[PDB]
Amino acid sequence: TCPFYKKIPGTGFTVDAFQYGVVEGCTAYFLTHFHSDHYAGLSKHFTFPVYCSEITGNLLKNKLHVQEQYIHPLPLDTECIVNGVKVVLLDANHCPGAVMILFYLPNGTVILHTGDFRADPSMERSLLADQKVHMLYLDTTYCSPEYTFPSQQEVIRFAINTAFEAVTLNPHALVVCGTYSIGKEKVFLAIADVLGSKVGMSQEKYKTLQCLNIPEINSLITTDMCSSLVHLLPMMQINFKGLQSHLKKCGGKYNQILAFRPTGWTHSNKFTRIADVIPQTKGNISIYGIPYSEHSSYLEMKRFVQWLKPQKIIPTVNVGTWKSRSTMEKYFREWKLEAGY
Ligand code: NI
């Protein structure tokens, strides 16, 4: 059945609740972003109103074939009325088209649902600064102090310099980058830009990227693999077996692969600095795991919440075990006592 943390009190609304069949009493289904654990259940046969960003609405239409009449895209940073309730969509700093949603309940309560987010100080100067929030439905993916990671900028710097050095040393090296969903486009696009190459990919993946309103995208990507020295492949193929195989397909155009796996967190982060990251190498193939996150670190999440000072927090991630739930609630209380709200 639909869990309580996907329901917005005092409304007929749900968030990211498409796999439960018809939710009893739901008048509008919100979708925060186009990732499969969140859209699971949508298709051309869906006949209820879906509210989302413009980019998420491009993907619903083009990838899932949802009929246009049921897609209700909303502009960001704009007060809108949905079934008599005022809402605003904010940028979530997650993947393309990902939003947070602010609901202004008729009784005066204000609720923020973060969807999936990477908290940032820039959020402290959006429409959130302008009124008090009573309840926060919080992306708690990495809500434990062991989860530290570098800025996105530092990670992209590392990847750009690594790729540039390798290819200038060996002009016959191929760069490969793994992907399994939208998000993290900066990794492969920044590498292609420093090398003066387009990124080559499957027709399915080119179609997905063409829905994202990225500027000058026709200049950066292509389906002609032959003309490209940055290839994108499914994340599952980013291993020695899958990479040797791909190298065989390139017809002796290349004699070395340098591959990037943009993971979330990995426990090399407790010890290792970004400066100190090394590949796993087998023969003429090297694989780098880089900690490019599109979710809040523990410290980034803590700062956002101590700034917002919500009256009640409802976690949306890691809610399936009592030890996780209990540990999260302990951090919430610490933050509150330290900050004084
Ligand atoms: Ni996500």
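Chain A residue numbers are taken from Swiss-Prot; in order, the displayed residues are 700-1040.
When the header is checked for method, it gives X-ray crystallography, 1.8 Å.
Heads up, the Cβ atoms here are built off N, Cα and C, so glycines get one too.
Quoting Swiss-Prot on the mutagenesis of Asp838 to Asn: Impaired nuclear focus formation, reduced interaction with PIAS and increased sensitivity to cisplatin. Among the mutagenesis results in Swiss-Prot, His994 to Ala has the note: Impaired nuclear focus formation, reduced interaction with PIAS and increased sensitivity to cisplatin. The residue drawn here is the original one.
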Query = If you draw a 10 Å sphere on the Cβ of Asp838 (mutagenesis position), how many other Cβ atoms land inside?
reply = 24
Key: Other CB atoms, at most 10 A from the CB of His994 (mutagenesis position)   = 22
Key: Residue pair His994 (mutagenesis position), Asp838 (mutagenesis position) - Cα distance, angstrom, rounded   = 8
